[PDB]
Amino acid sequence: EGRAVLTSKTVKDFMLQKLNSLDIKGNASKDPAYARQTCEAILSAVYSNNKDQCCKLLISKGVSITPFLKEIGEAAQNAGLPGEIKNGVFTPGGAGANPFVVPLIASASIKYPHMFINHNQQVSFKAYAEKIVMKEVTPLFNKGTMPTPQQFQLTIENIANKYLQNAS
(Lines of atoms letter the chains of each structure in order from A and count residues from 1; the text may use other names and numbers.)
(Lines give C-alpha, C1' and ligand atoms only; values in the text may rest on other atoms or scores of the structure.)
Protein backbone atom coordinates (compact mmCIF):
# COMPACT_ATOMS: atom_id res chain seq x y z
CA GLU A 1 0.00 0.00 0.00
CA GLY A 2 1.09 3.69 0.10
CA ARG A 3 0.65 6.03 3.10
CA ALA A 4 2.51 8.16 5.70
CA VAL A 5 1.68 5.57 8.41
CA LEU A 6 2.02 2.13 6.74
CA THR A 7 1.05 0.53 10.13
CA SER A 8 -0.56 -2.98 10.32
CA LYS A 9 2.13 -4.59 8.09
CA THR A 10 4.68 -1.86 7.45
CA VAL A 11 7.64 -3.72 6.13
CA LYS A 12 5.36 -6.55 5.39
CA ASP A 13 3.75 -3.94 3.16
CA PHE A 14 6.90 -2.60 1.63
CA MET A 15 8.11 -6.20 1.54
CA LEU A 16 4.86 -7.06 -0.14
CA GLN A 17 5.29 -4.27 -2.71
CA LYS A 18 8.85 -5.36 -3.22
CA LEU A 19 7.69 -8.96 -3.43
CA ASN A 20 5.36 -7.96 -6.27
CA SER A 21 7.73 -5.42 -7.81
CA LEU A 22 10.62 -7.84 -7.35
CA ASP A 23 8.80 -9.94 -9.96
CA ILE A 24 10.40 -13.19 -8.95
CA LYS A 25 8.92 -14.68 -12.13
CA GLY A 26 9.90 -11.71 -14.22
CA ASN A 27 13.48 -12.45 -13.28
CA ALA A 28 12.75 -16.14 -13.93
CA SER A 29 11.54 -14.88 -17.36
CA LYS A 30 14.73 -12.89 -18.12
CA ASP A 31 17.00 -15.17 -16.10
CA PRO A 32 16.73 -18.87 -16.88
CA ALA A 33 19.16 -19.32 -13.98
CA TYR A 34 17.13 -17.16 -11.73
CA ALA A 35 14.10 -19.23 -12.56
CA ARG A 36 16.00 -22.46 -11.81
CA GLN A 37 18.21 -21.33 -8.89
CA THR A 38 15.38 -19.51 -7.12
CA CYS A 39 12.87 -22.33 -7.99
CA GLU A 40 14.73 -24.92 -5.93
CA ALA A 41 16.12 -22.51 -3.33
CA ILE A 42 12.57 -21.27 -2.46
CA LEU A 43 11.58 -24.76 -1.46
CA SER A 44 15.14 -25.11 -0.24
CA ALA A 45 14.24 -22.16 2.00
CA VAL A 46 11.39 -24.08 3.52
CA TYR A 47 13.78 -26.95 3.58
CA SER A 48 16.20 -24.84 5.62
CA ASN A 49 13.35 -23.12 7.49
CA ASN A 50 12.34 -26.63 8.36
CA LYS A 51 15.77 -27.33 9.65
CA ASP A 52 15.56 -23.92 11.31
CA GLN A 53 12.02 -24.13 12.59
CA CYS A 54 12.25 -27.80 13.60
CA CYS A 55 15.81 -27.51 14.96
CA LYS A 56 14.75 -24.32 16.85
CA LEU A 57 12.58 -26.21 19.32
CA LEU A 58 14.58 -29.39 18.71
CA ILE A 59 17.75 -27.81 20.07
CA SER A 60 15.65 -27.48 23.23
CA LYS A 61 14.72 -31.19 23.50
CA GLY A 62 18.28 -32.18 22.56
CA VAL A 63 17.01 -34.11 19.56
CA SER A 64 18.62 -34.74 16.16
CA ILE A 65 17.36 -32.74 13.17
CA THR A 66 19.81 -34.54 10.83
CA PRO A 67 17.38 -37.42 10.47
CA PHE A 68 14.67 -34.82 9.95
CA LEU A 69 16.96 -32.97 7.52
CA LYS A 70 17.19 -36.36 5.77
CA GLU A 71 13.40 -36.14 5.32
CA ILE A 72 13.23 -32.55 4.03
CA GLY A 73 16.22 -33.62 1.87
CA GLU A 74 13.76 -36.16 0.40
CA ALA A 75 11.39 -33.50 -0.60
CA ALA A 76 14.60 -31.58 -1.42
CA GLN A 77 15.63 -34.53 -3.59
CA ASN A 78 12.24 -35.24 -5.09
CA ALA A 79 11.52 -31.49 -5.57
CA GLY A 80 14.61 -31.26 -7.85
CA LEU A 81 17.24 -29.58 -5.58
CA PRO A 82 19.85 -32.24 -4.67
CA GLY A 83 23.68 -31.93 -4.40
CA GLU A 84 24.80 -33.16 -0.93
CA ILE A 85 24.68 -36.42 1.02
CA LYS A 86 26.56 -37.95 4.02
CA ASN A 87 26.09 -40.80 6.58
CA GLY A 88 22.80 -42.07 5.05
CA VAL A 89 21.60 -38.47 4.82
CA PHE A 90 21.11 -36.09 1.91
CA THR A 91 21.10 -32.28 1.64
CA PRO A 92 19.58 -30.17 -1.17
CA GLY A 93 22.05 -28.45 -3.57
CA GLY A 94 21.04 -24.74 -3.64
CA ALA A 95 19.93 -24.81 0.02
CA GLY A 96 20.31 -21.32 1.51
CA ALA A 97 18.04 -18.85 3.34
CA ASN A 98 15.57 -18.06 0.47
CA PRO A 99 17.05 -16.14 -2.50
CA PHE A 100 13.77 -14.17 -2.79
CA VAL A 101 13.61 -13.19 0.90
CA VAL A 102 17.40 -12.54 1.22
CA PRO A 103 17.27 -9.26 -0.80
CA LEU A 104 13.66 -8.75 0.14
CA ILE A 105 14.72 -8.80 3.77
CA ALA A 106 18.05 -7.15 2.85
CA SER A 107 16.14 -4.19 1.49
CA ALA A 108 13.85 -4.11 4.54
CA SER A 109 16.95 -4.45 6.78
CA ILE A 110 18.39 -1.48 4.92
CA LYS A 111 14.99 0.20 4.73
CA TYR A 112 13.55 -0.68 8.13
CA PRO A 113 16.31 -0.26 10.71
CA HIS A 114 13.57 0.19 13.35
CA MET A 115 11.82 -3.12 12.66
CA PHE A 116 15.11 -4.95 12.00
CA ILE A 117 16.87 -3.51 15.13
CA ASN A 118 16.02 -6.64 17.21
CA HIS A 119 18.34 -9.53 16.44
CA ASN A 120 15.27 -11.85 16.10
CA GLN A 121 12.98 -9.39 14.20
CA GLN A 122 14.93 -9.46 10.88
CA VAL A 123 15.21 -13.24 11.31
CA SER A 124 11.45 -13.49 11.90
CA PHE A 125 10.83 -10.96 9.12
CA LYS A 126 12.20 -13.40 6.54
CA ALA A 127 9.93 -16.09 7.99
CA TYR A 128 6.67 -14.49 6.86
CA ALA A 129 8.69 -13.12 3.90
CA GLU A 130 9.32 -16.64 2.51
CA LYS A 131 5.54 -17.14 2.99
CA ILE A 132 4.54 -14.25 0.66
CA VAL A 133 6.93 -15.18 -2.13
CA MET A 134 4.91 -18.44 -2.26
CA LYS A 135 2.25 -16.26 -4.01
CA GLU A 136 4.89 -15.01 -6.45
CA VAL A 137 7.25 -18.04 -6.56
CA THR A 138 4.41 -20.65 -6.98
CA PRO A 139 4.23 -19.87 -10.74
CA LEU A 140 7.92 -20.84 -11.13
CA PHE A 141 6.81 -24.18 -9.74
CA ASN A 142 4.24 -24.48 -12.57
CA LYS A 143 6.78 -25.20 -15.35
CA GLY A 144 8.51 -28.61 -15.09
CA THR A 145 7.44 -30.76 -12.08
CA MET A 146 8.16 -28.61 -9.01
CA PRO A 147 6.03 -28.89 -5.85
CA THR A 148 4.30 -25.76 -4.54
CA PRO A 149 5.71 -23.96 -1.54
CA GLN A 150 2.67 -24.88 0.53
CA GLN A 151 2.46 -28.47 -0.73
CA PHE A 152 6.21 -28.87 -0.28
CA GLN A 153 6.33 -26.79 2.96
CA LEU A 154 3.59 -28.90 4.51
CA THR A 155 5.32 -32.12 3.41
CA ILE A 156 8.51 -30.59 4.89
CA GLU A 157 6.82 -29.12 7.92
CA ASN A 158 5.37 -32.55 8.29
CA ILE A 159 8.90 -33.70 9.15
CA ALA A 160 9.50 -30.59 11.23
CA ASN A 161 6.21 -31.21 12.95
CA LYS A 162 7.10 -34.90 13.28
CA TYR A 163 10.34 -34.03 15.02
CA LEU A 164 8.57 -30.97 16.46
CA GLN A 165 6.48 -32.89 18.93
CA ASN A 166 8.38 -36.10 19.91
CA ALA A 167 6.99 -36.19 23.50
CA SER A 168 8.31 -32.59 23.92
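Residues displayed in chain A correspond, in order, to Swiss-Prot positions 73-240.
Even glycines carry a Cβ here, placed using N, Cα and C.
For the natural variant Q125 to H, Swiss-Prot gives this note: In strain: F98. The structure shown keeps the original residue. DSSP gives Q125 (variant position) a helix state.
For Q125 (variant position), the same-chain residues 6+ apart in sequence whose C-beta sits under 8 angstroms from its C-beta are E229, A232.
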